[PDB]
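Beneath this line is the structure, given in structure tokens, with notes to follow.
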Amino acid sequence: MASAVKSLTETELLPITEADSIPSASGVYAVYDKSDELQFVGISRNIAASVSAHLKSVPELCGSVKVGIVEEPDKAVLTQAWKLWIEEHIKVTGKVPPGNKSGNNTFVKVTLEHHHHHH
């Protein structure tokens, strides 16, 4: 990262394939699918872990990931960055997919398969 990231425009790009090289730090991350679109932004204390977990669970969004590591452990900074990040894509394309919404949390509970409501 260059400095304290606010927007995606200040964020570096990492391929999801090289999950080993993803920073195991605290910050915000933006998941870009194969077509390079932002469909999932999230904040985590460990980006690498979270990224590697949900991307192997649902590899549809496997394209690239932009990670914003902020050395300041402030929750508002994390959430603020998250906000500018989601807003960049809201403004330019308008994408707000179910993954970022509190609906079916595929990204929060990964590979465990227990969304308890059988059909």
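Along the chain as shown, the residues are counted starting at 1.
For all residues, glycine too, the Cβ spot is worked out from N, Cα and C.
Per Swiss-Prot, the features are:
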- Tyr29 to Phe (Swiss-Prot position 90): Strongly reduced nuclease activity (MUTAGEN)
- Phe40 to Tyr (Swiss-Prot position 101): Enhanced nuclease activity (MUTAGEN)
- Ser50 to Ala (Swiss-Prot position 111): Strongly reduced nuclease activity (MUTAGEN)
- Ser50 to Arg (Swiss-Prot position 111): Slightly reduced nuclease activity (MUTAGEN)
- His54 to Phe (Swiss-Prot position 115): Strongly reduced nuclease activity (MUTAGEN)
- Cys62 to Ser (Swiss-Prot position 123): Increased glutaredoxin activity (MUTAGEN)
- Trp82 to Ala or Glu (Swiss-Prot position 143): Slightly reduced nuclease activity (MUTAGEN)
- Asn100 to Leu (Swiss-Prot position 161): Slightly reduced nuclease activity (MUTAGEN)
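Features as recorded by Swiss-Prot, highlighted on the structure.
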{"residue": "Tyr29", "record": "mutagenesis position", "DSSP class": "strand"}
{"residue": "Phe40", "record": "mutagenesis position", "DSSP class": "strand"}
{"residue": "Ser50", "record": "mutagenesis position", "DSSP class": "helix"}
{"residue": "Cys62", "record": "mutagenesis position", "DSSP class": "coil"}
{"residue": "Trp82", "record": "mutagenesis position", "DSSP class": "helix"}
{"residue": "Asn100", "record": "mutagenesis position", "DSSP class": "coil"}
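If you take the C-beta of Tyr29 (mutagenesis position) and look for same-chain residues 6 or more apart in sequence within under 8 angstroms, you find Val41, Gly42, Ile43, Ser44, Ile47, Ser50, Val51, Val65, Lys66, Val67, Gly68. Cα separation, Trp82 (mutagenesis position) to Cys62 (mutagenesis position), rounded: 19 Å. Cβ contacts within 10 Å of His54 (mutagenesis position), excluding its own Cβ and spanning all protein chains shown: 22. Of all Cβ atoms in the shown protein chains, 23 besides its own fall within 10 Å of the Cβ of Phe40 (mutagenesis position). Long-range Cβ neighbours of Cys62 (mutagenesis position) (same chain, at least 6 residues apart, Cβ-Cβ under 8 Å): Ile16, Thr17, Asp33, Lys34, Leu55. Between the CA atoms of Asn100 (mutagenesis position) and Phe40 (mutagenesis position) there is a gap of 6 Å, rounded to the nearest whole number.
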